[PDB]
Amino acid sequence: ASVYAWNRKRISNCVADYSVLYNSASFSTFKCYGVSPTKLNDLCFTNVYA
Amino acid sequence: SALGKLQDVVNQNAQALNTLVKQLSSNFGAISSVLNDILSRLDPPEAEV
């Protein structure tokens, strides 16, 4: 979608492997603010939104 | 209220301990007041801050 109508998707009831996002070189910017990128596999979340 | 002088000292000491324990719940401007949460969420360069 365009930036004025940005698409928001809820993520819930799943086990997430974030290691495929860090180890992928396709992303020019992979920048996390309130959490370390390498600790994402060690934590549990709710209210996940993309 | 006959023994109020001793009870004041007991209440002051217990209240000082309760305030000192309560102060652990404050984050003081950090992201969290829990050290385990910070150590499990952040890399050491920002977890140090």
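Residues displayed in chain A correspond, in order, to Swiss-Prot positions 348-397.
Backbone N, Cα and C atoms are what each Cβ position is placed from, and that goes for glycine too.
Straight from Swiss-Prot, the features:
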- A:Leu368 to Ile: In strain: Omicron/XBB.1.5, Omicron/EG.5.1 (VARIANT)
- A:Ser371 to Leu: In strain: Omicron/BA.1 (VARIANT)
- A:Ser371 to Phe: In strain: Omicron/BA.2, Omicron/BA.2.12.1, Omicron/BA.2.75, Omicron/BA.4, Omicron/BA.5, Omicron/BQ.1.1, Omicron/XBB.1.5, Omicron/EG.5.1 (VARIANT)
- A:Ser373 to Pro: In strain: Omicron/BA.1, Omicron/BA.2, Omicron/BA.2.12.1, Omicron/BA.2.75, Omicron/BA.4, Omicron/BA.5, Omicron/BQ.1.1, Omicron/XBB.1.5, Omicron/EG.5.1 (VARIANT)
- A:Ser375 to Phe: In strain: Omicron/BA.1, Omicron/BA.2, Omicron/BA.2.12.1, Omicron/BA.2.75, Omicron/BA.4, Omicron/BA.5, Omicron/BQ.1.1, Omicron/XBB.1.5, Omicron/EG.5.1 (VARIANT)
- A:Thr376 to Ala: In strain: Omicron/BA.2, Omicron/BA.2.12.1, Omicron/BA.4, Omicron/BA.5, Omicron/BQ.1.1, Omicron/XBB.1.5, Omicron/EG.5.1 (VARIANT)
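Same-chain residues at least 6 positions away in sequence with a Cβ under 8 Å from that of A:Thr376 (variant position) are not found in this chain. Each of the variant positions A:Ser371, A:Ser375 was scored by the number of other CB atoms within 10 Å of its CB, and the largest score is that of A:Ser371. Note: the Cα of A:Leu368 (variant position) and the Cα of A:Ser375 (variant position) are spaced 11 Å from each other. In the three-state DSSP reading, A:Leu368 (variant position) counts as helix.
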